[PDB]
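Handing you this structure, nothing more for now.
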Amino acid sequence: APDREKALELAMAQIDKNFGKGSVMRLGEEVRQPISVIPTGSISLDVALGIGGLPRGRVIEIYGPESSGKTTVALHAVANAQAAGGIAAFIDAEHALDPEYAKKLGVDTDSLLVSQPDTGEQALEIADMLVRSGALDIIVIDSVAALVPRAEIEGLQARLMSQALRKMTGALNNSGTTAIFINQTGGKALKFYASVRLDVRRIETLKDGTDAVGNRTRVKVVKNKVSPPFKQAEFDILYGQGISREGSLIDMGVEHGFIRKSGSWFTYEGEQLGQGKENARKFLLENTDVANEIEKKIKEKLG
């Protein structure tokens, strides 16, 4: 009965010791909690991460198929980091960004540090020195696959990438700046350096009755060295409004009881919210007072 675990316990101990914390976990441990993390902007996912957001100082990767969310999540990461006083950097390699939309997500475009390098070898250095001023909070490279090296422009990528990754990884940990990498490629490197990888995919094209308000998405946390991995969260991203914070309260609201679905009628302890997800969504939208209370409750019922 005892001894085995005890040997295990000690085992699992020494591992983490020489290999860090997330070395050995259980798809059941409720462990850790850093006083630092960035709200995804969708609790659903925040919880997904276990820690309630992104592990600062860690290199995260959010890969997904063309037109899944990725950037959106990302720009959210950058917006929530922003509204906290620290400022964000955008390494542009895709030359495709819609500030407006960003602004709508919450991005302070005027104060967003961007840079459209010339070769893949160039961005990284930029990102690397720019990250060395530890003045940044969230730096985000856009398009791992759009990092063509000096050579080709005149197995390169993987290499090019590995190099900085090892280099930038060190510092990132020392400065407390968390990094984002969009992907589709450079594979290897990132695969391993990243301490958290999100796999994002668009499941349903949200039916608005009319023709479409957005799309319901799903992110699977294939790799999480800071909490139990393999989790996942689903949320909606309304065309031109980003992730509906309200849209999420409901889902968690119900998947955790704080709200009752009485047959296409949403109710919150006594009084009803609305009749229909969007209706109740509308409801909370204009009833933030109550809205945050749910978020609050949900955060209390879990952390």
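Quick note: numbers on chain A are straight from Swiss-Prot, i.e. 5-158, 167-196, 212-330, in order.
According to its header, the structure was obtained by X-ray crystallography, 3.8 Å.
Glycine is no exception: its Cβ is also placed from the backbone N, Cα and C atoms.
This is the feature table in Swiss-Prot:
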{"type": "BINDING", "residues": "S71, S72, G73, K74, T75, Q196", "note": "phosphate binding site"}
{"type": "BINDING", "residues": "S71, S72, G73, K74, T75, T76, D102, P103, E104, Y105", "note": "ATP binding site"}
{"type": "MUTAGEN", "residues": "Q196 to A, E or N", "note": "Loss of residue movement, loss of switch function in crystal structures"}
Could you measure the widest C-alpha to C-alpha distance across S71, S72, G73, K74, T75, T76, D102, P103, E104, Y105, the residues recorded as binding ATP, and give it to a whole number of angstrom?
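If we measure all Cα pairs in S71, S72, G73, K74, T75, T76, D102, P103, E104, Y105, the largest is 19 Å.
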Write out, in the order they occur in the sequence, the residues of the chain not among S71, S72, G73, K74, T75, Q196 that have a C-beta within 8 Å of the mean position of the C-beta atoms of the recorded phosphate site.
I66, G68, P69, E70, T76, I194, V227, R229
Per DSSP, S71 (phosphate binding site) is which: helix, strand or coil?
coil
Just to be sure I understand the break: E158 and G167 bracket 8 unmodelled residues, and I want the straight-line distance between their C-alpha atoms in Å.
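Logged value, Cα of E158 to Cα of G167: 16 Å.
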Between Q196 and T212 the chain has a hole of 15 residues; just give the Cα distance across it in whole angstrom, please.
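Spelled out: 15 residues absent, and the flanking Cα atoms 7 Å apart.
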If you draw a 10 Å sphere on the Cβ of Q196 (mutagenesis position), how many other Cβ atoms land inside?
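Looking across every protein chain shown, the total is 13.
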Counting only residues 6+ apart in the same chain, whose Cβ is under 8 Å from the Cβ of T75 (phosphate binding site)?
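Sequence-distant Cβ neighbours: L101, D146, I194.
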Measuring Cα to Cα, how many Å separate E104 (ATP binding site) from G73 (phosphate binding site)?
16
